[PDB]
Amino acid sequence: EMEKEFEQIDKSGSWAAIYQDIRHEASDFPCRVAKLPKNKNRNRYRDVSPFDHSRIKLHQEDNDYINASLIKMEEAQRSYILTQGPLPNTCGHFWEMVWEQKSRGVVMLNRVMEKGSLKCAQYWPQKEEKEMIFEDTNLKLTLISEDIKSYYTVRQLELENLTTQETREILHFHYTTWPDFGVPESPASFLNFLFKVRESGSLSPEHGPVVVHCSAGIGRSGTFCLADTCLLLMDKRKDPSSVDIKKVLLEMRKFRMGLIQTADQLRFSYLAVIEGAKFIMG
């Protein structure tokens, strides 16, 4: 069982050891497009790049680059686009991707400012009467409504393709209580947040892949995607106890590097799955 394994690891404080084995086994693929000089300003971190084989391509003849990866979980029947928190100059690209990929939901796992510095650009409008226009990608974004709760905020946004005048409703799920350091004390709120995203249909097949991001779009974002898939798999399989989180994570790392940045995040993922399994079933 998973929970049984969990307790073993704590007993012997092997979290760092286990997490390191995952890192050593993790896939490695080229990221040539990401490294081209013309894309230097499109990357937030020099050590966080999308693999060429699974990168999202913007539908423009000029430069189709954006630091984002498509994570396709064949068995779970679920896909996610993991991306970095957009930059002052890639906000238009960010929404171009949301539009072209036909996404329904945007999942944000960080705050614009953390530990005193900017961890992501203010890419969405904060006031209904102050809409945003991205001239480079000819997109218009309008805050339609907002619902602030204790642990997260859900925003209703309208994205318009000014070229065609077509519009779409985009749901912004913003987890606002992730601690500055470490991980959450309890996976409880994180899990409710996840179910709230599910309940909205943003993760369902009738829509394009949900767009998930934090700062680098690999640590916290990894936690979200890993938890969701594992839980989903425990629902499909005849034998739910066969879901191996370390295996699932390795499968995900074939599509984007460094998903799950610390042993604390790994342990936290186990917690969320184990805890999420008890409510989802018991």
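Here chain A follows Swiss-Prot, giving residues 2-283 in order.
Each Cβ is built from the backbone N, Cα and C atoms, and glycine gets one as well.
Taken from Swiss-Prot as is:
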type: DOMAIN; residues: 3-277; note: domain 'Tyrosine-protein phosphatase'
type: MUTAGEN; residues: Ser50 to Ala or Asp; note: No phosphorylation
type: MUTAGEN; residues: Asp181 to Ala; note: Substrate-trapping mutant
type: BINDING; residues: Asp181, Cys215, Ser216, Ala217, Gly218, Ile219, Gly220, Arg221, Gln262; note: substrate binding site
type: MUTAGEN; residues: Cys215 to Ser; note: Catalytically inactive mutant; abolishes sulfhydration
type: ACT_SITE; residues: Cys215; note: active site, phosphocysteine intermediate
Checklist entry - Near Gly218 (substrate binding site), which residues of its chain come within a Cβ-Cβ distance under 8 Å, counting only those 6 or more away in sequence? => result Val49, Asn68, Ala69, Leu83, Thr84, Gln85, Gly86, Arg257
Checklist outcome for this item: Rounding to whole Å, the Cα atoms of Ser216 (substrate binding site) and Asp181 (mutagenesis position) are apart by 12
Checklist entry - At the level of the C-alpha atoms, what whole-angstrom distance separates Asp181 (mutagenesis position) and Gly220 (substrate binding site)? => result 13
Checklist entry - Cβ-Cβ under 8 Å from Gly220 (substrate binding site), same chain, 6 or more residues apart: which ones? => result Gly259, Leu260, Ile261, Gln262, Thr263, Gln266
Item to check | Among the substrate-binding set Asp181, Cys215, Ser216, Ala217, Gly218, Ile219, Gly220, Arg221, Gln262, as the record gives it, the longest Cα-Cα distance in Å | outcome: 16
Checklist entry - What is the Cβ neighbour count of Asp181 (mutagenesis position) at a 10 Å cut-off, with all protein chains included? => result 8
